[PDB]
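Structure, as structure tokens:
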Amino acid sequence: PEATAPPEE
Amino acid sequence: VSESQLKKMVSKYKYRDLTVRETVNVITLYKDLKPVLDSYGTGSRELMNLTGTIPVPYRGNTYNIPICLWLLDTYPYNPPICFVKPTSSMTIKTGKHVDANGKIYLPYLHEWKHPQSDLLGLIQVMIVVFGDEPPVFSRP
């Protein structure tokens, strides 16, 4: 549905 | 996208039924991957690609990682050319399996050989590999 990515680390 | 619509998209392909067969398998299991016919490099070079997201678990939660799988007109005998397609809310992470252009590198693609190698197997590998090292990270 909507592209997502893990938090910057 | 129906099987009939897919057949049209791959009219110029060398192995049509094989490409349609696997595409159907992929979009049936991964419902956020959509087959699209678009020009690649040159306006006259139209190829079908599977664009969308795949579910990848990382450090606890599942993320919808944006990818694009270009199927060459020689698919399935030659591997697809794969890219990570970051959106405005994230940034691509160049690393072991992702180069400066977002192109994906994997042993599975490097030793690709029909009929053992296929898209379902490739996506499975991506879910495992990206689950260890995400190819994109959300902007701060």
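All residue numbers given for chain B refer to Swiss-Prot; the residues shown span 3-42, 46-145 in order.
Method of determination (from the header): X-ray crystallography, 1.6 Å.
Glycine residues also receive a Cβ, built from the backbone N, Cα and C atoms like all the rest.
What Swiss-Prot says about this one:
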type: MUTAGEN; residues: B:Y63 to A; note: Reduces interaction with HIV-1 p6; impairs HIV-1 budding
type: MUTAGEN; residues: B:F88 to A; note: Reduces interaction with ubiquitin; no effect on in interaction with HIV-1 p6
type: MUTAGEN; residues: B:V89 to A; note: No change in interaction with p6; no effect on HIV-1 budding
type: MUTAGEN; residues: B:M95 to A; note: Reduces interaction with VPS37B and HIV-1 p6; abolishes interaction with PDCD6IP; impairs HIV-1 budding; inhibits down-regulation of EGFR. Abolishes MGRN1-binding. Loss of interaction with ARRDC1
type: MUTAGEN; residues: B:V141 to A; note: Reduces interaction with HIV-1 p6
Given the mutagenesis positions B:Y63, B:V89, B:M95, which pass a C-beta cutoff of under 8 Å against chain A? Sequence order please.
B:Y63, B:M95
Where the distance is taken from Cα to Cα, which of the mutagenesis positions B:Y63, B:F88, B:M95 turns out closest to B:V141 (mutagenesis position)?
B:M95
Which of these mutagenesis positions is closest to B:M95 (mutagenesis position) if you go by CA atoms: B:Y63, B:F88, B:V89?
B:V89
Between the Cα atoms of B:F88 (mutagenesis position) and B:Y63 (mutagenesis position), find the distance and write it as a whole number of Å.
19
Distance from B:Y63 (mutagenesis position) back to B:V89 (mutagenesis position), taken between C-alpha atoms, in Å:
16
When you measure from the Cβ of B:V141 (mutagenesis position), how many other Cβ atoms are you left with inside 10 Å?
26
Given the mutagenesis positions B:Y63, B:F88, the candidate whose Cβ has the fewest other Cβ atoms within 10 Å is B:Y63
